[PDB]
Amino acid sequence: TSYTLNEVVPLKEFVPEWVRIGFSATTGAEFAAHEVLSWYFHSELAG
Amino acid sequence: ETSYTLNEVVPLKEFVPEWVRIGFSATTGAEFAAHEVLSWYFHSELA
Amino acid sequence: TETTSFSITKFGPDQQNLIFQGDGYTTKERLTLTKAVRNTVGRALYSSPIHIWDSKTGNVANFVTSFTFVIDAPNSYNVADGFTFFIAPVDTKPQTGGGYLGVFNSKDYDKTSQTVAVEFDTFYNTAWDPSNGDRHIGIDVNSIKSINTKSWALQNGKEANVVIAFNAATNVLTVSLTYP
Amino acid sequence: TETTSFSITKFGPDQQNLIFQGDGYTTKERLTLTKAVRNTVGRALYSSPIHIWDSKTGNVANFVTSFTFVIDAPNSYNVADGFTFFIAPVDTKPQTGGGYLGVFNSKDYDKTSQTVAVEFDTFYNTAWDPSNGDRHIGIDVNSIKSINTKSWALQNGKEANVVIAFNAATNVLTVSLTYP
Ligand SMILES: C[C@@H](O[C@@H]1[C@@H](N)[C@H](O)O[C@H](CO)[C@H]1O)C(=O)O
Ligand SMILES: C[C@@H](O[C@@H]1[C@@H](N)[C@H](O)O[C@H](CO)[C@H]1O)C(=O)O
Ligand SMILES: [Ca+2]
Ligand SMILES: [Ca+2]
Ligand SMILES: [Mn+2]
Ligand SMILES: [Mn+2]
């Protein structure tokens, strides 16, 4: 079962030139364990 | 076409911590020169 | 040209190339962002800054990230709050917990936030979430109110694989979640 | 498996994924470690820690780095001190300048240093350098006196291409420097 979403997000308008990336998870009055098992990242910026 | 190669067995685990930083250093003293790096590529893989 | 890449197949107890915030830590070879415990936030960031665009050239970067994650609730009805992949300023720090997923502080668009997140939202907050109360994937930019959403049915305790890719030429951000 | 990769083909003025120490800074597309000025030390480090071996499984990483660099001196006779690529603890800070190249403090072996370096050394320091007096490439572990060295003729002002590879199955470190 796959779920795909796509949108146009002109990143240069919203974030700084240098950024950090990562994950976030929270609980409130209701809760759940949130875990990441593996992570791969690649970015390339032409110049 | 002019090359210089040096090879050595260096058991890194005996000398360096498990987590390291890598980089460059250069210095001058009573004599001097400009030391500059124009591009850098690095790749490591730990099975 | 600049590229940054990394992969972590299994997480160790001392995973020094990550920055941990709140209660996020690595355990049993997983990155644990929260345990099943009330009112917590956990975040983990890659330690190197990434050069996502350059003001001098105007070039913007492409990127791809894929990760497997799991949400484990007691039952599939009392589960909250969700999880995020986010891109933020170098000095980002946890923002409000609960339904703001540690990443935003208002439903109101805030240009000083400077972060966009892909959320996997498991709890309906009547005030800003999709009106149909479903769990959903959403793209958030400077607000907890998504610019777009897609309903998703949570498979509790199942491993999910996701790919997020940004293509600078067309400015398109694509999110895919699969349960195998 | 854990991988770290990056490339910087052209350094620019706000290179945030580098930690600069001493007088190193980035200028006119270059990383400048030293200008042609007396008594200086400059170092630059990648910002992310890299996992070079693991105590839980005993595995050590394979890695390769390549870079091109330039040494520009007033003339070919009065040139000093050199340049290093080094591997060191996460908290490394500049050590002694001059002939110690910013990475070591002594010619005596010190296991507390935990630094291995490949040096490109342009000035003969009679207390520890090869007595033939030649400029040389060297591999340094925990001391400025190299465990092995190779004579190299400096081409002043010219770009040099370096590849340094480590093969973990044999623990062999290979260095090659090429001029066009
Ligand atoms: C560290 C050692 O370094 C040397 C420096 N002090 C010397 O006088 O100038 C040369 C050329 O720059 C250096 O090799 C010392 O003398 O203190
Ligand atoms: C964001 C909103 O957070 C909600 C929190 N207040 C509530 O207690 O628990 C639910 C479910 O865990 C959260 O979504 C808030 O009050 O800050
Ligand atoms: Ca919610
Ligand atoms: Ca010397
Ligand atoms: Mn939502
Ligand atoms: Mn030497």
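Heads up, the Cβ atoms here are built off N, Cα and C, so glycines get one too.
Taken from Swiss-Prot, the feature Mn(2+) binding site applies to D:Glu119, D:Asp121, D:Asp129, D:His136. Annotation source Swiss-Prot lists Ca(2+) binding site at D:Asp121, D:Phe123, D:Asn125, D:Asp129. The note that Swiss-Prot attaches to the natural variant D:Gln16 to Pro is: In beta-2. According to Swiss-Prot, the natural variant D:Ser66 to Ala carries the following note: In beta-2. Under the heading of natural variants, Swiss-Prot lists D:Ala168 to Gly and annotates it as follows: In beta-2.
Using a 10 Å radius centred on the Cβ of D:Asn125 (Ca(2+) binding site) and all shown protein chains, the other Cβ atoms total 18.
Shown are the binding-site residues D:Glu119, D:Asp121, D:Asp129; of these, the residue with the fewest other Cβ atoms within 10 Å is D:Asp129. Listed recorded positions: D:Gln16, D:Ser66, D:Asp121, D:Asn125, D:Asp129, D:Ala168. Those with a CB atom under 6 Å from ligand 6: D:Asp121, D:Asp129. Ranking the recorded positions D:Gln16, D:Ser66, D:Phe123, D:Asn125, D:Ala168 by Cα distance from D:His136 (Mn(2+) binding site) puts D:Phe123 first. Looking at D:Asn125 (Ca(2+) binding site) and D:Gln16 (variant position), their Cα atoms lie 35 Å from each other. Taking the Cα of D:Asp121 (Mn(2+) binding site) as the reference point, the closest of the variant positions D:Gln16, D:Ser66, D:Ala168 is D:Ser66.
Counting only the Cα atoms, the space from D:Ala168 (variant position) to D:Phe123 (Ca(2+) binding site) is about 32 angstrom. Note on D:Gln16 (variant position): other Cβ atoms within 10 Å of its Cβ, all shown chains, come to 16. Annotated Ca(2+) site D:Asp121, D:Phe123, D:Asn125, D:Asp129; additional same-chain residues within 8 Å of its Cβ mean position, judged by their own Cβ, are D:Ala80, D:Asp81, D:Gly82, D:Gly99, D:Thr122, D:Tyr124, D:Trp128, D:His136. Neighbours of D:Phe123 (Ca(2+) binding site) among the recorded positions D:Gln16, D:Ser66, D:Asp129, defined as a Cα within 10 Å of its Cα, are D:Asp129. With respect to their backbone Cα atoms, D:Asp129 (Mn(2+) binding site) and D:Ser66 (variant position) stand 25 Å from each other. D:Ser66 (variant position) counts 16 other C-beta atoms within 10 Å of its own C-beta, drawing on all protein chains shown. Ligand 4 lies under 6 Å from the Cβ of D:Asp121, D:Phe123, D:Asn125, D:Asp129, out of the recorded positions D:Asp121, D:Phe123, D:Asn125, D:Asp129, D:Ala168.
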